[PDB]
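*Asks:* Attaching a single structure in structure tokens format; questions to follow.
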2 protein chains.
Amino acid sequence: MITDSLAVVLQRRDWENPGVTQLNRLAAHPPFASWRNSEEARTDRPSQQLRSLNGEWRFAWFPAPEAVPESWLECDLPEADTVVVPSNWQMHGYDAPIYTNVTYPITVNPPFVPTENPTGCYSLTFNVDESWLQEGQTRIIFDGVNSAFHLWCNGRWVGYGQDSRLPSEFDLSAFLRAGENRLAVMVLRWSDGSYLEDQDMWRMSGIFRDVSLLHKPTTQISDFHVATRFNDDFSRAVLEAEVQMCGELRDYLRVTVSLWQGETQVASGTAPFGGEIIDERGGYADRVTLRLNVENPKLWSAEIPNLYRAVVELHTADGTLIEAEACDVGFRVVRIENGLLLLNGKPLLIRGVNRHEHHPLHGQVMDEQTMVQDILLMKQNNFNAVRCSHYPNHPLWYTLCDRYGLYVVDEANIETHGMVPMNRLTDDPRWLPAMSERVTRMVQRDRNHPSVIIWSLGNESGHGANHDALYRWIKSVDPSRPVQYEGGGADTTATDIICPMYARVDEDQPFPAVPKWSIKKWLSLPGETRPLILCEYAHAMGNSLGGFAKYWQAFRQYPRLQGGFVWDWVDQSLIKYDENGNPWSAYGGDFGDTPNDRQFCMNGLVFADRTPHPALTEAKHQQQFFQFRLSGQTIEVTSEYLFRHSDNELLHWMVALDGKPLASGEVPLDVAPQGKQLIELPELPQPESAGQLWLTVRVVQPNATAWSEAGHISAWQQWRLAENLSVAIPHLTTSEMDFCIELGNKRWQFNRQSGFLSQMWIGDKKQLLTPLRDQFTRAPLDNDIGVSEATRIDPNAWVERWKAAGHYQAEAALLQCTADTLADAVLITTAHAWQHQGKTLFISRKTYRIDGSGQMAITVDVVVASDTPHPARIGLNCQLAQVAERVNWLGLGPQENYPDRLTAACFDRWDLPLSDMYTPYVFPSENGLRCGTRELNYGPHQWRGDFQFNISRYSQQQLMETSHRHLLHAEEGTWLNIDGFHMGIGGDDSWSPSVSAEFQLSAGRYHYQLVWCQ
Amino acid sequence: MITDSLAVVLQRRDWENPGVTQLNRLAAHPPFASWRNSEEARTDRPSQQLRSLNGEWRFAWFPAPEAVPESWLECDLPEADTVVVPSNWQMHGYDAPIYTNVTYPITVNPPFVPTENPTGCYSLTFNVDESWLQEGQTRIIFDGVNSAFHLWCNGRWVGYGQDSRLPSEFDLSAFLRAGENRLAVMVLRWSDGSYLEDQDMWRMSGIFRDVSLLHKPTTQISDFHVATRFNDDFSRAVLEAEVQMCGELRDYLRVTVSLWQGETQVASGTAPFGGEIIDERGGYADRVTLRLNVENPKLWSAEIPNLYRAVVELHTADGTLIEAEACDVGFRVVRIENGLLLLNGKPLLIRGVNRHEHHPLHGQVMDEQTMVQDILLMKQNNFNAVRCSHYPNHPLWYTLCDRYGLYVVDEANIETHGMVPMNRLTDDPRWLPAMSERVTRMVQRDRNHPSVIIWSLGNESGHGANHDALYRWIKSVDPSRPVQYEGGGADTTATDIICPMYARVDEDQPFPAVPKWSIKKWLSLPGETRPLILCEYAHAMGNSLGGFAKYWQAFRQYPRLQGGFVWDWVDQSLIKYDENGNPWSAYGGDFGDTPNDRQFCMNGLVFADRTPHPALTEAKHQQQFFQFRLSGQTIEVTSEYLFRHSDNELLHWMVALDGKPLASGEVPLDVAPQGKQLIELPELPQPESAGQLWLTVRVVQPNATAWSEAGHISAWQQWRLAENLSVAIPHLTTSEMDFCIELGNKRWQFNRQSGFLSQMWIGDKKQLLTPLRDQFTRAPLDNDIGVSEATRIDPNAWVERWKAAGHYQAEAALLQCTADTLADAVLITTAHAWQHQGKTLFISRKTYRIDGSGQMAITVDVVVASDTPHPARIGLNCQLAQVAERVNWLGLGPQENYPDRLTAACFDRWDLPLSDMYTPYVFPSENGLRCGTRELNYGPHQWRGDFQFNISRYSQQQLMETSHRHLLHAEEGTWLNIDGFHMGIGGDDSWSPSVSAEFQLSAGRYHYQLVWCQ
Ligand SMILES: [Mg+2]
Ligand SMILES: [Mg+2]
Ligand SMILES: [Mg+2]
Ligand SMILES: [Mg+2]
Ligand code: NA
Ligand code: NA
Ligand code: NA
Ligand code: NA
């Protein structure tokens, strides 16, 4: 037909009109399956009325919707490939995914999008049974289509949809025919809706969530809401189920709502349709509210995710079932009382993380297995909350969070970050309809999920009146959940929770019109009474999460600081393939996407393959649910659980002397929620030998859980106990070029022109490929770089200050190199000055004392100019000629730890393969540091003292000059960096200096001593 | 083109889709004229860039949009008539206007409308100058089109619009061509928008407001808001003018905002574009806010409508004017403080009325002359506020209210009264977009008008979440005005003001879920702190406004009772024409409209021709701005003005004895706002003659005003002063049939079978056409009938109770008729029983004493059964044979007054033509009563006593059995009803019993005496 033709359908350009967000789309509603059997519904068995169209579809790509041929509406194109649906077509190579953070991927001219609008033409030929078309309603459900789409069925135009992150449903009953049918879906990458979808993520497109057919009866359940009300002590609950119907009303129709705990019916209710009178015209004849009483309900929480099963049966008075829907019900109350967010009467402490729907191979297509993997890892690392950054998630997500026990912030798909000002659209009433659909349809879909405890109005869209309106709309329709929104300063009228992004613990960031106060200060501002939960904090970009412990100290000290959501869970890297077929991880700009925000897509605690970064352990430790205090030999264990007794926890303790165990034991934990348990340690040993005693306690979960295996370690702490302080002569040969010291089969060679230990021999085997030289620089971290780019320098970034000061180009100048034979040792004294453009940045004065035992004692005293940027490190580095399989050390470990991220590390004797001493951050940087190290063993070498170290096959130079980890090549031998001092890594944010003063190397004078021996 | 064709344009049926409220419509904005001269703008002179297309258009009517021929898009139809635009096409006879109140005029199946959808095809061929199309933007403005419409220009489809009551603007620049152009407008009577337009009014359609062309420059003023901020005492003001631009930004662009008081520039400000930073992305580069200081501003109020002129000039830095817009600015603050609505720091007392846009000949087309007439009448009757029931009004309205001084409630065009429940749509998020457009676009249009002091979210649409959302939206965008909304119980979260409809003063109406408490009680409900202003009260349907004084006593006694809006200003009657070309007033059902709400369209204080009903005077008296208290000979005059001194008022006083003046005088009023003035009266006379002294004071405005002529009476009061109490024999001839009494040339004849005075002779001329008989009934008022209809009886209505009790059918039974000659008089004693179906309702026992002076003294004692409904009246009626030109009476007058509506009437000697004793209510009923009457003179007849009376050419029977006033025919002679007692008329509402107990004839025994003589 003429009006079904592309030429007509496309003429109005509905994808460039925010007044048209949909055409012929059905109302939003909770998940439906149209069970015709109540036991199936109760048991969540797969309904035959819900059919999946996921699988092999036909796909053709076009540069613009105009280029689509009319024949596509009737027959599959010859040029059409077979592709899997759901999928993003950028993952199939048709065009490039674009990583941009704030800047829109298109020209900013709303509501218009580029004429070159990549278009994906999907089609599916399928069979429909005669019974479906004989009676009832057959709808098609698109759980996600990015960004917009037109839908044809058998050549006839059905409808149009936007909002990539919520389901779009269309009635096909009048379009289907018994037997073979063809769907034709034209998906546009850009639409007016794209102005509300400016999230900091990969910009992709396609039918990336499930496609289904649902068959319902003519007389059907159209919507149903569950609410739970409680008494003062949660001993009595009322489940209020409001059920709505569509179709023909009849006095024999009945609704039965039954509530099940496993196989046990705990409550039930039956009633005819017809609600109570609500205004002068009457009530809803097509609605009914059942009120079921539940005595001593088992309450839902992230700690104990007790769930009931609500089955909603639409049937006849004589008992014939018309259809059945069902939901998981969690009995919990979420409310803000006197400035505190309470769940079931107790103040929450949100151990949260932001999570994008990202898969390195399938992009933004989510599968159950990846969701479960994420949830398990999160709970195993002491997360209890997740923020749907920044859009409604795949439906299954919420179910899993109901089942496994995670608190969820459900967020509308509204982000206009790229607008100038940020609220240009959100303050414009012409965009209120569009925004409304993104909020309302989210609530209507997800309001029955107990896991969802907070609604969010979106992200980074300023503060406009549309936010206030939709805030109030949510509050009116669902007063069971707080609403939050960070835009416009994080404390606007459109949020019940002060929810700033990257507000620091103690440091104010007074930005014009939207300051980021210190969270502590923020709570106390005149007139402010709300709780404060950071929607984003602790930016985990690369080697980061420095200063995380400061946040958690504050969270625990301040009642109204109820936590936050780390940014973020998983790196948004994508897999590309080398010429040799090898996969490597790619970030912004690696797909020809331009402009792009290069590696800012990788802010995760875990790699895209869900392998953890070191920072994750820090989080786990700071978020652990058991806090410990040592008093003498008494351990006070305090529980931060609100609801569960410690019924699956035992405390293992161990006392060790310089890594050697001396005593241990196990004590079952029996501590009530928010309670204390005192554990008296038996008299620990009094080792008369020298060294520091260390007490380490670990809470172990002996039995498996739904989310953890037996023996899971959930918490730990370490304290220093008592310390007992410790109470042949080398031959020197002097030449014009070097001092040579010989002792047995050991030989040291100091170059007199450079002033450095230039070679060491054991027997005849050289030990150094590069001299032992002072190092004051590190391969910059993403936090060091910030947003600085070779084209657009950011002068306040640490890397730019270091480069401008000449730290990387500083030329060592020999001031002194002298040798002297003592009674039993040889003493080499050196002094160097590092200079740049006439200024002396650093002066190092060293002494090397080589004694009759072969031990070389190195004393290093460094002066740092007060006016030069504080150096990243003060230490030594050399390239060792040997490559050994393993690294042994007495120090903090086992994982990478830095001065502002080492609380989770434990002091012990650690022994790891050399590879585990390199952290493969996709963007290479300084990595692998271990701090608090008293002994390091590598090959025949032993270093002793009190130092930090990293050891790898990659130089700091190579790390600094290589953009991707897959481009690194192991160099000859092994690079050893031994630092007396190392700067913090930061992480409060990764676009401004974030290293706190106490972790900057600002003392001006530094001293450290090493002992190097065989 | 194919896509411009009706077949394509109409295929999507945008008028049955609430997701499509418009296509290609431009943003809403304040009134624009695009002056290219700043003096013109200042002087509000007509801009040549604003051209009117009002005038002769071509029009063709069709029963459905499908029936429109494609040729219409290119050339005018042959069948097309020439019609005036603006117009409603029901007023041109093409189809019928439908009067329905609650029930939708279409089948209720949203969003769908009937397939038979009357369609009006308008077209206009006009000329466009070349300059308009050479550069700049040419838009077409439709200030009102009911209900929806598609727009073509020169055969090409431009756009689509809904919301009949706000302007719809479209850019024609790309469609126009130098010289001759043709607009084609297809207007649909029904659309999805019609579900939001269920106001209790005539349902009409067409282009009923102005159509204009506006030419603006490419670089233009796109929006501008004015705000006024004040200090604690309103001595200093800041005018904050936010100006927005569209087009190309350039650093030489400037905005100048100048403020004028007549010809005097009081303030000015210039600035480049670029607003302050508002969020992280910056500010609005295309906006600028000027902040002008005004010292000692002249404040705007309904009492003193001081206005400034704001001229907004968009120009270059070097001084070239690009364009100029302008507005009237009123400096006033509206805010609710501690439960009180304050204007400029003073609590308002709203003397309000609801006003529909209605004209009896042109329907819903409004002209300036009618608006001015209405405003003048309102102010002359002591109204200071108007509610735009129930939609945004013609723009000019607001301007006039700014100029003349009326407070305005601006109301969104949202009424869903016919839905079941009433909030079915307003609680549905799918209708939130549509509703939003009706609210937002109202605010954007009218927010600069000082007269608008309150926003309303609509009317009779229940309470749904959409209301809460839009309430909050208004509060966010314009916090300068309170928002009110009555739906959902009048005290919901969506209103700042308790704004009930027809809540009574002392009587509760406990309806389920939406009770109408007594307003006094309502204020004091636990937790209630808001002010209470009735959005509708005192239903002026016909002979009504009984009990109005109770409302105003309450308003004055209770601070938080700040008044209300009477329902309503003007009868919504329409003019039809008899076979003889005579015009008559018509109401529901007179156009074949069915179903219809017959006469409920006529609820006005004035007739459709703006002739006043009697009730208006009552309102004027109760709303008067001067209150009086008498103490001895001292009059305390209290001013209820808040802002103005009584600078144009003098008090005239007069003392009169039984209507004869004895003394008078004038005293200038000099009373401050809310102040008191004591006026000592000189020693009033001590007339030793008999009778009651009456003091009457009137406030006269000696000088003309913009709204009143010289000598205007604005207030009055009357008190009783001292009273000095007053300290030939007829021949009887008895026959079997009658007693005959003769005295000189006077003869009385009493029938002994009936027991009534059956004839009276003066000389040989009979005086009676009908005997003098007791009357206990009245032709029912609309308040007596309520909603009762012959098909659907309402048993609690007074008329139905009276009919069921037999009051109208009661048969008089003679119990006694006897005659007796006294010393100097003849005494006739009678006793009658009125009976129905065996029950005696009334018993009348009378004595007629005819003495030697010709005077017939009648004593009447009536017993009323306690269990029969209280009778409407207790009196006598006769048909007098004579017709005299005038009626003289000593009593309350001059206008119709009833026991619960007589405060405004004054006791005096009144003399009016007989016609003025009949009030021509379009729906006939009891009318013309004058109460407190001590003397009545008609022809040679004089009646004396203390009675109420009406006198007319129409019997109560005829009034009762005639549906329209034009169908009344004067009967032979004159019907006189003399009542000892008369029931109240009611009026709190006209669909339930509203006569308060103290005005019901419930005493069971009544006595009254008359003296009838020559
Ligand atoms: Mg659109
Ligand atoms: Mg962003
Ligand atoms: Mg529509
Ligand atoms: Mg109504
Ligand atoms: Na806290
Ligand atoms: Na990022
Ligand atoms: Na009052
Ligand atoms: Na009415």
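Following Swiss-Prot, chain A residues are numbered 3-729, 737-1023, in order.
Quick check of the header: electron microscopy, 1.8 Å.
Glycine is treated like the rest: Cβ placed from N, Cα and C.
In case it's useful when we look at the structure, here is the feature table from Swiss-Prot:
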ACT_SITE  A:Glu462  active site, proton donor
ACT_SITE  A:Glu538  active site, nucleophile
BINDING   A:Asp202, A:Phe602, A:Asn605  Na(+) binding site
BINDING   A:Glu417, A:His419, A:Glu462  Mg(2+) 1 binding site
MUTAGEN   A:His358 to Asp, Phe, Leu or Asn  Less stable to heat than wild-type. Causes significant destabilizations of the first transition state
MUTAGEN   A:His392 to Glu, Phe or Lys  Essentially inactive unless very rapid purification. Causes very large destabilizations of the transition state
MUTAGEN   A:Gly795 to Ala  It forces the apoenzyme to adopt the closed rather than the open conformation. Reduces the binding affinity
MUTAGEN   A:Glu798 to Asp or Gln  Small increase of the catalytic efficiency, when the sodium concentration increases
MUTAGEN   A:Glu798 to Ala or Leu  The catalytic efficiency is not increased, when the sodium concentration increases
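Could you place these features in context, so I can see how deep they sit and what lies close by?
*Replies:* The Cβ neighbour count for A:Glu462 (active site, proton donor), using a 10 Å radius over every protein chain in view, is 23.
Take the CB of A:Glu538 (active site, nucleophile) and look out to 10 A: across all protein chains shown you find 25 other CB atoms. Mapped onto three states, the DSSP output places A:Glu538 (active site, nucleophile) in strand.
Here A:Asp202 (Na(+) binding site) comes close to A:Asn103, A:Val104, A:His419, A:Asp599, A:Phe602, A:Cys603: these same-chain residues lie at least six apart in sequence, with C-beta atoms under 8 angstroms from its C-beta.
A coil conformation is recorded for A:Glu462 (active site, proton donor) in the three-state DSSP classification, outside any helix or strand.
DSSP gives A:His358 (mutagenesis position) a coil state; it is part of no helix or strand. There are 24 other CB atoms within 10 A of the CB of A:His358 (mutagenesis position), with all protein chains counted.
Taken residue by residue with DSSP, A:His392 (mutagenesis position) is part of neither helix nor strand, so it is coil.
The 10 Å shell around the Cβ of A:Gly795 (mutagenesis position) contains 23 further Cβ atoms across the protein chains shown. According to DSSP, A:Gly795 (mutagenesis position) sits in a coil region rather than a helix or strand.
The 10 Å shell around the Cβ of A:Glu798 (mutagenesis position) contains 11 further Cβ atoms across the protein chains shown.
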*Asks:* I'm trying to understand the geometry here, so how far is the Cα atom of A:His358 (mutagenesis position) from the Cα atom of A:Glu417 (Mg(2+) 1 binding site), in Å to the nearest whole number?
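*Replies:* On Cα coordinates alone, these residues lie 14 Å apart.
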*Asks:* Taking A:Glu417 (Mg(2+) 1 binding site) as the reference, which of A:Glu538, A:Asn605, A:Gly795, A:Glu798 (the recorded positions) have a CA within 10 A of its CA?
*Replies:* none
*Asks:* Would you mind reading off the Cα separation of A:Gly795 (mutagenesis position) from A:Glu538 (active site, nucleophile), to the nearest angstrom?
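*Replies:* About 17 Å separate the Cα atoms of these two residues.
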*Asks:* I'd like to know which of the recorded positions A:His392, A:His419 has the most other Cβ atoms within 10 Å of its Cβ.
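*Replies:* Answer by Cβ density within 10 Å: A:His392.
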*Asks:* Rounded to a whole number, how many Å is the Cα of A:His392 (mutagenesis position) away from the Cα of A:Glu538 (active site, nucleophile)?
*Replies:* 11
*Asks:* Which are the residues of the chain, A:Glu417, A:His419, A:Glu462 excluded, whose CB is within 8 A of where the CB atoms of the Mg(2+) 1 site average out, their centroid?
*Replies:* A:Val104, A:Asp200, A:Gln201, A:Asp202, A:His392, A:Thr418, A:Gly420, A:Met424, A:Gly460, A:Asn461, A:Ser463, A:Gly489
*Asks:* Excluding A:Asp202, A:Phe602, A:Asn605, which residues of the same chain place their Cβ within 8 Å of the centroid of the Cβ atoms of the recorded Na(+) site?
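*Replies:* What remains near the Cβ centre is A:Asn103, A:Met543, A:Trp569, A:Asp570, A:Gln574, A:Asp599, A:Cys603, A:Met604.
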*Asks:* Can you list which of the binding-site residues A:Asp202, A:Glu417, A:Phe602, A:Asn605 have their Cβ under 6 Å from some atom of ligand 6?
*Replies:* A:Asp202, A:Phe602, A:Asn605
*Asks:* Within 10 Å of the Cβ of A:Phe602 (Na(+) binding site), how many other Cβ atoms are there?
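*Replies:* That number is 22.
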*Asks:* Where the criterion is a Cβ under 6 Å from an atom of ligand 2, which of the recorded positions A:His392, A:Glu538, A:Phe602, A:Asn605, A:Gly795, A:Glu798 meet it?
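*Replies:* Not one meets the Cβ criterion.
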*Asks:* Below 8 Å Cβ to Cβ and six or more residues apart, same chain only. Which residues does that give for A:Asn605 (Na(+) binding site)?
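*Replies:* Looking at Cβ-Cβ distances below 8 Å from A:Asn605 (Na(+) binding site), excluding near sequence neighbours, one finds A:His541, A:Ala542, A:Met543, A:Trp569, A:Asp570, A:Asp573, A:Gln574, A:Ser999.
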*Asks:* Count the Cβ atoms, other than its own, that fall within 10 Å of the Cβ of A:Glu417 (Mg(2+) 1 binding site), considering every protein chain shown.
*Replies:* 25
*Asks:* What does DSSP assign A:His419 (Mg(2+) 1 binding site), in three states?
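*Replies:* DSSP assigns A:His419 (Mg(2+) 1 binding site) to coil.
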*Asks:* Between the Cα atoms of A:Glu462 (active site, proton donor) and A:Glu538 (active site, nucleophile), what distance do you get, rounded to the nearest Å?
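*Replies:* Answer for this pair: 12 Å between alpha carbons.
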